[PDB]
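Written below as structure tokens is the structure these notes are about.
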Protein chains: 4
Amino acid sequence: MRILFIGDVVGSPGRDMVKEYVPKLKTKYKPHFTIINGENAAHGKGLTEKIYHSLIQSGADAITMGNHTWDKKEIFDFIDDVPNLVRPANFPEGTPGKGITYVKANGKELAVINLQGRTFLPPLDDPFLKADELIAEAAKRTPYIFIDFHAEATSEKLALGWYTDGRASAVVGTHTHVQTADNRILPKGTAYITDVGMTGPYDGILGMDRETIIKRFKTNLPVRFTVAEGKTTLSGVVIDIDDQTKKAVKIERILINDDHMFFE
Amino acid sequence: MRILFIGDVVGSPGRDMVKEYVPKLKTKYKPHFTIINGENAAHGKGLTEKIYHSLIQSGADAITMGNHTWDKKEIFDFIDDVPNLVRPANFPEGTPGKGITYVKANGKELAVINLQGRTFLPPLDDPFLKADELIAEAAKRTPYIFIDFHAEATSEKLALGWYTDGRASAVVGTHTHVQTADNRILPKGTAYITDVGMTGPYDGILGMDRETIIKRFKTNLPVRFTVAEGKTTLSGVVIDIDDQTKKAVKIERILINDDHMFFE
Amino acid sequence: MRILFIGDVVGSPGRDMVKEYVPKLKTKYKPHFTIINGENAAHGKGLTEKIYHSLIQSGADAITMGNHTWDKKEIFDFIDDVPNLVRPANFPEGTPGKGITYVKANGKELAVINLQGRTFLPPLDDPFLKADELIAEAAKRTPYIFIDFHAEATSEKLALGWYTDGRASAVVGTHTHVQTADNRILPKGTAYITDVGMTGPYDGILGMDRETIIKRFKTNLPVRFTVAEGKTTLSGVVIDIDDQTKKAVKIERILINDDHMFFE
Amino acid sequence: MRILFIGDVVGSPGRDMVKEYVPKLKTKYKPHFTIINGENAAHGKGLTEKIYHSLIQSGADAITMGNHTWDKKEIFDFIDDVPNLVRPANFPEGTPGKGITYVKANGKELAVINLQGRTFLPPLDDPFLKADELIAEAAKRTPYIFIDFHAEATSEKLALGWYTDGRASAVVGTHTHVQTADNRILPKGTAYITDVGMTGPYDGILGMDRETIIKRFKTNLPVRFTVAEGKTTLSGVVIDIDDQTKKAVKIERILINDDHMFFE
Ligand SMILES: [Fe+2]
Ligand SMILES: [Fe+2]
Ligand SMILES: [Fe+2]
Ligand SMILES: [Fe+2]
Ligand SMILES: [Fe+2]
Ligand SMILES: [Fe+2]
Ligand SMILES: [Fe+2]
Ligand SMILES: [Fe+2]
């Protein structure tokens, strides 16, 4: 089973990048499952109904989210009405939407779990205990189990990866908008990467207009929230899971930008 | 000129990794300057006099530091006796030691500057204005200017890189202990990477014993400070600067571990 | 019934203050229950078995704790074996000790609950849901329910007080080591104060040596952990609950120091 | 010399309390100087020109601010144009407005300084060194020196009070919206209180609608920014400085609400 995962989509530039390159990536890699983190898709934060459908149309089988899930209130109008949208599972009981979805595509089934870290972030429920709960639930239905862990601290991300080794098929990090080079398969067969990175402006600061972000750092004064425009980048991973052993056997990084040309 | 930079050395396993591989890297790449971040070298945090000299002996020309600079109070006894130890320049005026040093090779001086980020970290002086001050001062003396920015937030690291583009020759990030894949040359010629990564245990959590760190996440109870033992890793970069144009022309990542074997 | 509560006891000076004044307060006010927060009692952090017994001897019927509960490791060997010691209830399931205790004394019964806030503190379990859970447990047995909420943020403390109004008999804040002047009875009858304050050195910074604390603020460098010498202070509240209506009818602040002499 | 200081004015209910009670307070105490913190005055955050004038109209001689100074953008067009308005002095050089002002009354001049803490807040310039700089400036012009320190952490507030003892005439804290009971004259003659409290709704959470704040704590979801309806409160202090010794000799707390009726 092959999974293609695309990191945090940031605003229209990210959406444009998805529209162009996900179909090409799908042609190139022929993944059984395609997952996209859309937490910044609506002008940099949150999601609209139109955007959810356009991301699906671009080739996503499921969409994962993060700390900005709720930033556009319109999400409350459609979240329980669409089939393949996941938000962090460790938001308190009673939160709208779901933290796990079972993606049925190309004759297979992948459990897709979204979790959010707590270091440097709001005090949600414990994602470690939540991971245990959802992994055991998922395992009753499918041995293919994928986690998008949206977190800030490298320590917390690596801890979750090691903690779930051999129990989740793959654990990929998102949130920091910078792809890491530590993609590897852990000793018990779980594919792991600390952060997949972002899809959106390449020459902003994490997708945001450079001048505003630098001004905030230098002045401590508030600035307008402004998404960058210009060159674009896409960040993703392709993960292969052995259908017999259920272990991950490969995790390859994808980067497409002026410094990493796309081939084929 | 060519610069070899080695990421956060963690404890004795990190020191062992440096002792073996830094000489081999110098043979392979023949850098004019070698810089090592030693902030975790003394059993996970801080530095001793013997360890400083041992790192120099392994091939370092200068040692940069970070938030753990002062964790072993012995440092106050030797900081005035060692010649090329740099700590974050933005600690308050009156802090022992220095934030910039100059090393010379093949007729050219390299200014080596250490700065520390403030997001998710203590409120030091502003590293942006400090960078301006030190860049201006160094530029009176040499156009070759290297910054090791020890910081947590990707936003802050990228902001500094872009902010100093064309003024610093290279800006590399440290602190998170995970190497990033975003090594690039910015438009005005500054080499940049968000985090070089760490040198030390490969199968801990950021160098720390896995069990202890996972227990702390799950229990919220204190745990003993325990550096991991086992497989090791080294993370670094090799940066080339064109000495005619003063622009960086290449930044290559170095990873040495069981997933990235070293070849002479 | 009447409750006497004494705020965070800090080190030996705090213990000395308790030894001298708690017996005098008990004579003056004749409380049915006396509760003391002991979280800093052992040289500024944690609790030893010897000090637990000493606080009981001085007149405490129950001892509540806080973020420093685990700092003196001997607590792991007595916390499960002594009566009426509680730690914050919202540490994860499996944590040693109890977060609720039932005190029978001077003829009546009181449920004493300890909780810890999460703003500016570690990500424990949600204290709001935990408060619901423990109030419902206590309300199977007794209508008299007291909460010591150990928290940093005024917003979080007030929120819990208002949230539990009419359900808890009294909710008092601890942790910031400064008594607040906002003692009041909330509309549904719950006695409330944002912070009771501390018991210990009066001329330190929250109990700590002034020069060490000031140095840390000015230099960002490490300093010795040192409990302050000199004048001492005690902070507390006395709360009256109507035995028929269950409403609190008075909450009076106690301050004993050079600026607030004690009158027998 | 007598100073009347009014704590954070929150929204229209805060403005209503000021309009009614500041004149009554000025009649009762006959202060030479009246200072109001207006940082939340414009619908809960920031300050408009109209409100600036209305606070002066109500009896203020000088207005101090805090972390919300910049929230109503019109402030950028009047801050440099009106008298006796100050913002935290430790915003970086080049920030609009000023951090110190001199108010004249009778034959006396009062230096009014505003500073902002950094613990749990943005990384501004160090307020300790900034205090040193401004006190030294002020002392050449007048021995009457007042500091409004807008900060979250009790340790930081107390540290500044003690640090400046005998150099500032008075140091009062703001920002946490809860009045503290620790008003005192420090050993070298500086009047001190950790937090003066707020002026605005009494039955909100720090002035905000209770149900919205409780919801945010329980759900971790966004809530609308809503100033609370209902009964109101005013918080202040009255400080006396001996005109011969220049020591503070008294600091009295003011509370006006249903639990503290106003006389005269
Ligand atoms: Fe994102
Ligand atoms: Fe995010
Ligand atoms: Fe490090
Ligand atoms: Fe570090
Ligand atoms: Fe305490
Ligand atoms: Fe505490
Ligand atoms: Fe305020
Ligand atoms: Fe404030």
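This entry, so its header tells us, was determined using X-ray crystallography, 1.6 Å.
The backbone N, Cα and C atoms fix where each Cβ goes, and this holds for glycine too.
Copied over from Swiss-Prot, here are the features:
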type	residues	note
ACT_SITE	A:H68	active site, proton donor
BINDING	A:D8, A:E39, A:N40, A:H177	Fe cation 1 binding site
BINDING	A:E39, A:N67, A:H150, A:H175	Fe cation 2 binding site
MUTAGEN	A:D8 to A	Increases cAMP levels. Displays aberrant colony morphologies
MUTAGEN	A:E39 to Q	Abolishes phosphodiesterase activity. Overexpresses flagellin and forms smooth colonies. Does not affect stability of the protein
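Using a 10 Å Cα-Cα cut-off from A:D8 (mutagenesis position), the recorded positions that qualify among A:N40, A:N67, A:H68, A:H177 are A:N40, A:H177. On its own chain, A:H177 (Fe cation 1 binding site) has A:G7, A:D8, A:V10, A:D195, A:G197, A:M198, A:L206, A:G207 as residues at least 6 apart in sequence with a Cβ closer than 8 Å to its own Cβ. Taking a Cβ distance under 6 Å to any atom of ligand 8 as the criterion, the recorded positions A:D8, A:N67, A:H150, A:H175, A:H177 reduce to none. When secondary structure is read from DSSP and collapsed to three states, A:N67 (Fe cation 2 binding site) falls in the coil class.
Filtering the recorded positions A:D8, A:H68, A:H177 for a Cβ under 8 angstroms from any Cβ of chain B leaves A:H177, in order along the sequence. There are 28 other Cβ atoms within 10 Å of the Cβ belonging to A:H175 (Fe cation 2 binding site). Surrounding the centroid of the Cβ atoms of A:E39, A:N67, A:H150, A:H175, where the record places Fe cation 2, the chain contributes additional residues within 8 Å, namely A:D8, A:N37, A:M65, A:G66, A:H68, A:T69, A:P88, A:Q116, A:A151, A:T174. Each of the recorded positions A:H68, A:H150 was assessed for Cβ neighbours inside 10 Å, and the highest tally belongs to A:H150. Fewest Cβ neighbours within 10 Å among the binding-site residues A:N40, A:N67: that distinction goes to A:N67. For ligand 1, the nearby recorded positions are A:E39; that is, of A:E39, A:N67, A:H150, these have a C-beta under 6 Å from one of its atoms.
Across the structure, A:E39 (mutagenesis position) and A:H175 (Fe cation 2 binding site) are spaced 9 Å apart at their Cα atoms. Those residues of the chain, other than A:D8, A:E39, A:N40, A:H177, with a C-beta within 8 angstroms of the mean position of the Fe cation 1 site C-beta atoms are A:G7, A:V9, A:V10, A:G14, A:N37, A:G66, A:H68, A:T174, A:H175, A:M198, A:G200, A:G207.
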